[PDB]
Amino acid sequence: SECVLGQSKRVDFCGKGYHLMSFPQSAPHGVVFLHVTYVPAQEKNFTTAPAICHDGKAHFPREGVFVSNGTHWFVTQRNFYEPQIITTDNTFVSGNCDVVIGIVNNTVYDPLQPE
Amino acid sequence: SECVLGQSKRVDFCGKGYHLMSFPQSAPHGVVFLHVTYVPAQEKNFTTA
Amino acid sequence: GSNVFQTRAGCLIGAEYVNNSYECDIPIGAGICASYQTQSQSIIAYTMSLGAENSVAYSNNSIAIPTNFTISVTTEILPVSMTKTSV
Amino acid sequence: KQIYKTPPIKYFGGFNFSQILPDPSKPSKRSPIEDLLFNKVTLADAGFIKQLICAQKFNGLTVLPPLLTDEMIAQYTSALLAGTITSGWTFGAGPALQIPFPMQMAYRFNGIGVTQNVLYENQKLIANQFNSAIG
Ligand SMILES: *[C@@H]1O[C@H](CO)[C@@H](O[C@@H]2O[C@H](CO)[C@@H](O)[C@H](O)[C@H]2NC(C)=O)[C@H](O)[C@H]1NC(C)=O
Ligand SMILES: *[C@@H]1O[C@H](CO)[C@@H](O[C@@H]2O[C@H](CO)[C@@H](O)[C@H](O)[C@H]2NC(C)=O)[C@H](O)[C@H]1NC(C)=O
Ligand SMILES: *[C@@H]1O[C@H](CO)[C@@H](O[C@@H]2O[C@H](CO)[C@@H](O)[C@H](O)[C@H]2NC(C)=O)[C@H](O)[C@H]1NC(C)=O
Ligand SMILES: *[C@@H]1O[C@H](CO)[C@@H](O)[C@H](O)[C@H]1NC(C)=O
Ligand SMILES: *[C@@H]1O[C@H](CO)[C@@H](O)[C@H](O)[C@H]1NC(C)=O
Ligand SMILES: *[C@@H]1O[C@H](CO)[C@@H](O)[C@H](O)[C@H]1NC(C)=O
Ligand SMILES: *[C@@H]1O[C@H](CO)[C@@H](O)[C@H](O)[C@H]1NC(C)=O
Ligand SMILES: *[C@@H]1O[C@H](CO)[C@@H](O)[C@H](O)[C@H]1NC(C)=O
């Protein structure tokens, strides 16, 4: 009722890993489930910073993490590498650049200033 | 499987209140769970629309 | 008189202790297992290996992110009913 | 599948974990809470070689010992705890990945509908409350 007719957010209940689909089959006095699941692969190191301080104010990712390879800071998802340039659309401001720990300066890119 | 290796959205399953994480310990013929939970505090009135 | 080893669940006759570690087939008890293995022909007893050793590299400002994935298909089997009978 | 060693140095951004992490000083390699739990429970027999009520059972009533000695169970507990403290929840669904503890705490906060700025501004207070509760 859970795995087949829907998608389950429970862990290890429907297969091992993140759950995608299920398929039922019949057997003598029993049932057999086929779980189609999603599992990550080879990874890379990165250097992170919990927040960004552009103009005396903190900045936080709307959805993702802040990473940097060796020269530029990017915001990405949690389960797949996809760097993008940080703009005001991907961040929300709350703070005064004095209370958080581990913040780095960098800068952001306004999308409307060029226009 | 649920409370430890992840976060659970089931109400009043992994500890009372909103759930944050858990830590296991082993006892003679059994297991002991330590749940870390989040609970609100003093509140204020407001007018809503 | 030969190949006699005393364990925490009685002594064992007919096997030789080994200082290596393997995933064990026949559970003896008290963390001691036994199996058939070469040196070419002998039954050996040893302490089980909990698993493959590993370590992480936790640090103040280090994160790890995957760049690829994989779709997998496992399987699960469950009984649903037994034979009906009458007397 | 595997066993994860504890990090060499126990600093986690103000959080304290001495009461639950393994204690190398004790011979049993058990955490203080585990040791207190072990001491509190009074057990009768564990299948050890016997030679007064337990002695009166020479009538074919024997007690086999458990397969896993209660020393390697502590190894499993330590492995799971180290994995969940140094890798978040990603080690339960694939290869373990490192991540700083405050980031993991912020994301667990974000899970229940509280923006992470709350944590990043009240880190010290949260750490002190956690330490007091554990104490
Ligand atoms: C990148 O990540 C790898 C792991 O994927 C790190 O490699 C381990 O680093 C620790 C740090 O002390 C060493 O103890 C291990 O021996 C390393 N692994 C191996 C197989 O040797 C690596 O340190 C990370 N950083 C860099 C710059 O490579
Ligand atoms: C992710 O891993 C898969 C593993 O299969 C990669 O797919 C292989 O890609 C190479 C590159 O041309 C092919 O020669 C192989 O035939 C592919 N394997 C299969 C089974 O189709 C895939 O390329 C990886 N992702 C990226 C971005 O490289
Ligand atoms: C917090 O961690 C510190 C070490 O990082 C612990 O420090 C000592 O712990 C012993 C254990 O009982 C105490 O007797 C000492 O008084 C502690 N000294 C200091 C300077 O902290 C400390 O115990 C940990 N906190 C708790 C509640 O266990
Ligand atoms: C790191 O990312 C920047 C972003 O554009 C890129 O230019 C650079 O080639 C990458 N690699 C290194 C080693 O800087
Ligand atoms: C960011 O720059 C300001 C002045 O330009 C400086 O005072 C501050 O220390 C910088 N940030 C960090 C984390 O050093
Ligand atoms: C195996 O280890 C023990 C100590 O646990 C040692 O006494 C013995 O010499 C080693 N080698 C054997 C049993 O062949
Ligand atoms: C993390 O920061 C603390 C701050 O005092 C420092 O003591 C510790 O050595 C740092 N660890 C790493 C791995 O950078
Ligand atoms: C078993 O016999 C040996 C003989 O040396 C002795 O040392 C040991 O204490 C005995 N154990 C028990 C439980 O009687």
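By Swiss-Prot numbering, chain A shows 1030-1144, in order.
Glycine too: its Cβ is placed from the backbone N, Cα and C atoms.
If you check Swiss-Prot, you get these features:
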VARIANT   A:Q1071 to H  In strain: Kappa/B.1.617.1
VARIANT   A:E1092 to K  In strain: Theta/P.3
VARIANT   A:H1101 to Y  In strain: Theta/P.3
VARIANT   A:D1118 to H  In strain: Alpha/B.1.1.7
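Every protein chain considered, the tally of other Cβ atoms within 10 Å of the Cβ of A:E1092 (variant position) stands at 9.
Here the variant positions are A:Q1071, A:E1092, A:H1101, A:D1118, and the ones sitting under 8 angstroms from chain C, going by CB atoms, are A:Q1071. The variant positions recorded for this entry are A:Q1071, A:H1101, A:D1118, and the Cα of A:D1118 lies nearest to that of A:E1092 (variant position). A:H1101 (variant position) counts 11 other C-beta atoms within 10 Å of its own C-beta, drawing on all protein chains shown.
Around A:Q1071 (variant position), taking its Cβ as the centre, 9 other Cβ atoms fall within 10 Å, counting all chains.
Other Cβ atoms within 10 Å of the Cβ of A:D1118 (variant position) number 10 in total over all chains.
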